[PDB]
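Report on the structure given below.
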Amino acid sequence: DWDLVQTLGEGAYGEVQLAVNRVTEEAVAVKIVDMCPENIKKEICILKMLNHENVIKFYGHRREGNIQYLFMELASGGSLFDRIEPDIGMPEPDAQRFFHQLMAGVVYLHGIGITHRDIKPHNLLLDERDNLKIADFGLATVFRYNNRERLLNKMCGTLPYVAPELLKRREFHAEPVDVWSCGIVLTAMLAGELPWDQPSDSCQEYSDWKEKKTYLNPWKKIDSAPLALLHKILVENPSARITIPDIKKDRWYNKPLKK
Ligand SMILES: CN1CCN(c2ccc(OCc3ccccc3)c(C(=O)Nc3cccnc3)c2)CC1
């Protein structure tokens, strides 16, 4: 009833495919999961909670054997990853726009008590007018329910995007962790390279940054205004790390750059 036409990439669990309807030629994206059930139950539940202009749309789901099918709005612009030119990044106004939209999507998810846990360019996709959409909720989980915050006690994500505390701490707050990874995405956008393999005490590039060696790459490619915001995001202490309301007050964030 659908034709798997091309493989888009790997989602959290399984694969996601471009599928085009046999009857109507509707272009759609499908995640195929060969059936865990609690985890699939969880992911599906969270998907139906979502309604926002910078989050991907969810359609529905169907099982054959222990295969589950989840359909989502196809991202006709492809991925943000493809717009990052290696070693160079992208123009500053394109990066600021994408950043603005990312914070809106992140503000929305935190307002409903959801954390994505794997913000990085491959999970940030584009529609036809190039607006950013946050995709894939296989690692997402609840951090606030009936007004009470739950700390996270489990490691996940992608090492170059993960906050240091998630490697060193038994438990930690969800929100500052999404804020870190948003700064590594802004870094990638403005420089076309990632700052370190992982934010760990044995990683020499991360040590270089803590001691403020911003005469080195990638920092030397970034203008002093965006650099000053990155100074507040990539802070080791999660309690002193800038929060999203304050990111909205940052100089570069409110700088006019784009027609
Ligand atoms: C002509 N263009 C070329 C570029 N096109 C394109 C390229 C990559 C994509 O995702 C890679 C991916 C991202 C995350 C995880 C695995 C794989 C998607 C896409 O829409 N995927 C998607 C949508 C909704 C939910 N999940 C994934 C669409 C669309 C057609």
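We're sticking with Swiss-Prot numbering for chain A, so the shown stretch reads 8-42, 48-271, in order.
Recorded method for this deposit: X-ray crystallography, 2.1 Å.
From the backbone N, Cα and C atoms, a Cβ is placed for every residue, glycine too.
Look at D130 (mutagenesis position): DSSP puts it in coil. According to Swiss-Prot, the active site, proton acceptor annotation covers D130.
Look at Swiss-Prot and you will find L15, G16, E17, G18, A19, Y20, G21, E22, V23, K38 tagged as ATP binding site, backed by sequence analysis. Sequence-distant neighbours of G21 (ATP binding site): residues of the same chain at least 6 apart with a C-beta under 8 Å from its C-beta are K38, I39, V40, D41. In the three-state DSSP scheme, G21 (ATP binding site) is classed as coil.
As a published mutagenesis entry, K38 to R appears in Swiss-Prot alongside the note: Abolishes kinase activity.
Annotation of the published mutagenesis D130 to A in Swiss-Prot: Abolishes kinase activity; the original residue is retained in the structure shown. Sequence-distant neighbours of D130 (mutagenesis position) (same chain, 6+ apart, CB under 8 A from its CB) are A19, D148, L151, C168, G169, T170, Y173, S193.
Looking at Swiss-Prot, the entry for mutagenesis of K132 to R says: Strong reduction of chromatin-associated CHK1 ubiquitination. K132 (mutagenesis position) is surrounded by 20 other CB atoms, counting those within 10 A of its CB over all protein chains shown.
Of all the Cβ atoms in the protein chains shown, 12 others lie within 10 Å of the Cβ of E17 (ATP binding site).
Under 6 Å, Cβ to nearest atom of ligand 1: this is the test, and of the recorded positions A19, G21, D130, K132 it is passed by none. Looking at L15, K38, the recorded positions in this record, the fewest other C-beta atoms within 10 angstroms of the C-beta turn up around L15. Applying an 8 A CB threshold to same-chain residues 6+ apart, the list for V23 (ATP binding site) reads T14, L15, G16, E17, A36, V37, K38, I39.
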